[PDB]
Amino acid sequence: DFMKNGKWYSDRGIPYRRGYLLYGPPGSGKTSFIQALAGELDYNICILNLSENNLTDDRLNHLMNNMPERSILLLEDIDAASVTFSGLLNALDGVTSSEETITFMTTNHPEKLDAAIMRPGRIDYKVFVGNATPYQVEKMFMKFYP
Amino acid sequence: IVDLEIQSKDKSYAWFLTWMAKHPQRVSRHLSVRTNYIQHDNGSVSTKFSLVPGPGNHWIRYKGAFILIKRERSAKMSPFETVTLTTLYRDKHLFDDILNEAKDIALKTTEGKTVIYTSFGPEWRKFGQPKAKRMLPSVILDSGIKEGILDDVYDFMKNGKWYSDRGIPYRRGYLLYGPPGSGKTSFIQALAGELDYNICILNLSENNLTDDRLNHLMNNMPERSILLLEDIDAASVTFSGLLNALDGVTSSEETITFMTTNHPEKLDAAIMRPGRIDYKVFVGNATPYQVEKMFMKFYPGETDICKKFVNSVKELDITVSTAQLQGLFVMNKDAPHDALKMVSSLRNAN
Amino acid sequence: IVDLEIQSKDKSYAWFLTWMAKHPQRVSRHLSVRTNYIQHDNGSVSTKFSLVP
Ligand SMILES: Nc1ncnc2c1ncn2[C@@H]1O[C@H](COP(=O)(O)OP(=O)(O)OP(O)(O)=S)[C@@H](O)[C@H]1O
Ligand SMILES: Nc1ncnc2c1ncn2[C@@H]1O[C@H](COP(=O)(O)OP(=O)(O)OP(O)(O)=S)[C@@H](O)[C@H]1O
């Protein structure tokens, strides 16, 4: 729906940018699902590590603005947080924020994240990739033992 | 018998390069390649290229004048490093003409857009391609806030000499404090687009920033621009240096600055002085007026459905933000009934 | 038969540059460009330039 409705965002003056969050326990299939969705859309993942010390706010903004086309931004363990909190917030949703980009975030400790980062404008969709459930167990068994 | 000119690292430099590139009488003896992806809307996407001229000697027959051009880099280059352009001919009465045509090409691109400038050392530069204007009616705020701010800004811009005659610095500062996702920065964008000004975003938490660099940046801003300080409560810059820069001897003139916070309580009294922050506005959470007008914006014509939606929102008794409403309407795109059904989703936050 | 002088990074340096710039007998064989915005008060605003030597 987001990818198809391109002009609809512009006609109503919204930034054509969306962000997804997949929070859950470890080994729940989060990053695997990121890989699979990127493959399904034929997009290229642009992994980014914010805990990188040499990273700076200007470098961050340039990187998120000069991404290769047909790509998905990935921020594994966004709860880890030279980058600044305000700089990150403005980069995700702000004047310097880019356009026509999809970003995916993952955590095991969503409680650490504040309210501003979890704003709908920055994290539009949030999903709980929880532990295994009987449906998941059954379907995994069929996958491995058809 | 011949005359020449040099320029490097200047506003006209890129304008000049674009003007040379488009020109059909180019006799470029050295070429380059610029690869780019072409998007055929949602129909398809493919990759293409453009043979930008390379460094070396190039001839142009500009309306009866055989002009030679020379592009060369410094010893090295992608950190900033000087690149210069030269142009050779006897008569200069076509020189300014070429420069004006390059200006026109530059103006064409920045027609319905708002340029954004960023701080890189003691001077600014454009950040990325320009973005389309965020028209003010798209920005839904509480009653009278937008009108009051616009009236204040127009009064300030128009009354230029009045400040000087009475010995006041012709500089004004606005503050928009409120919860996240309340439309602050969106309103900044919209006002900048309405005035046709260019935002010069500045991050003070930047460690490499210094007081002298700060003063130079706020004094060498491009004209017809608005300074923006997102999250001024974040605070190598010094408190006294910032205070003097905003309102002090070294402070510039004929500038408009906008500040935003979610924690105005952190700010001290001196920074909130009227001379530095003349106007302060509370961009609070959504109110029934804002909810209604947002619904009309996203679902025009749906009046009764709006009435039921606002009644349900009131009955929910939640401190819903404007961005939450935008997200809900985006989920239920062109589906007012679905938005009414999912109205209960706003209550949850985690 | 001829005499000379040097100066660099001095109070008179910029003063000297301005004096050379205004002078009408300049035979400047090398030129530059200085772009600046001209404000016609509140009536209008436009961008112009000056070919500094
Ligand atoms: N839902 C799932 N579907 C398929 N394979 C899964 C799933 N969950 C776990 N796995 C397998 O177990 C591995 C661990 O899960 P991952 O998705 O790699 O990590 P994750 O904990 O889900 O998220 P992060 O970002 O790695 S903490 C995967 O690489 C798969 O081999
Ligand atoms: N009053 C509003 N009018 C229009 N759109 C709004 C409004 N409030 C929120 N939005 C939407 O939700 C997003 C979040 O609001 P923003 O204005 O970007 O952030 P803000 O929290 O208001 O201020 P900062 O500086 O980002 S903390 C906007 O980009 C719009 O898409």
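Residue numbering for chain B follows Swiss-Prot, covering 84-160, 167-324, 339-453 in order.
Each residue, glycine too, has its Cβ placed from N, Cα and C.
Per Swiss-Prot, ATP binding site is recorded for B:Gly267, B:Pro268, B:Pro269, B:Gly270, B:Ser271, B:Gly272, B:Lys273, B:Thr274, and the stated evidence type is sequence analysis. Taking the Cβ of B:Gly272 (ATP binding site) as reference, residues of its chain lying under 8 Å away and at least six apart in sequence are, in sequence order, B:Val228, B:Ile229, B:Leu230, B:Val386, B:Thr425, B:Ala426.
Long-range Cβ contacts of B:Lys273 (mutagenesis position) within its own chain (separation 6+, distance under 8 Å): B:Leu265, B:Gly267, B:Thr363, B:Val386. B:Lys273 (mutagenesis position) falls within a helical segment according to DSSP. Looking at Swiss-Prot, the entry for mutagenesis of B:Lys273 to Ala says: Abolished ATPase activity; impaired assembly of the mitochondrial respiratory chain complex III.
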Near-site residues: ATP, ref B:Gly267, B:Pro268, B:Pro269, B:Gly270, B:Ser271, B:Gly272, B:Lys273, B:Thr274, CB cutoff 8 A to centroid: B:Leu265, B:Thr363, B:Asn365, B:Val386, B:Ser424, B:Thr425, B:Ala426
Same-chain residues at least 6 apart in sequence whose Cβ lies under 8 Å from B:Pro268 (ATP binding site): B:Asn365, B:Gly387, B:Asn388, B:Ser424
Residues from the binding-site residues B:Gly267, B:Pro269, B:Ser271, B:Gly272, B:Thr274 that lie close to chain A, Cβ under 8 Å, in sequence order: B:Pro269, B:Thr274
Listed binding-site residues with Cβ under 6 Å from ligand 2, out of B:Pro268, B:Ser271, B:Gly272: B:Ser271, B:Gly272
Site with most surrounding Cβ atoms, counting all protein chains shown within 10 Å, from the binding-site residues B:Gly267, B:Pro269, B:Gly270: B:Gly270
B:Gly267 (ATP binding site) in three-state DSSP notation: coil
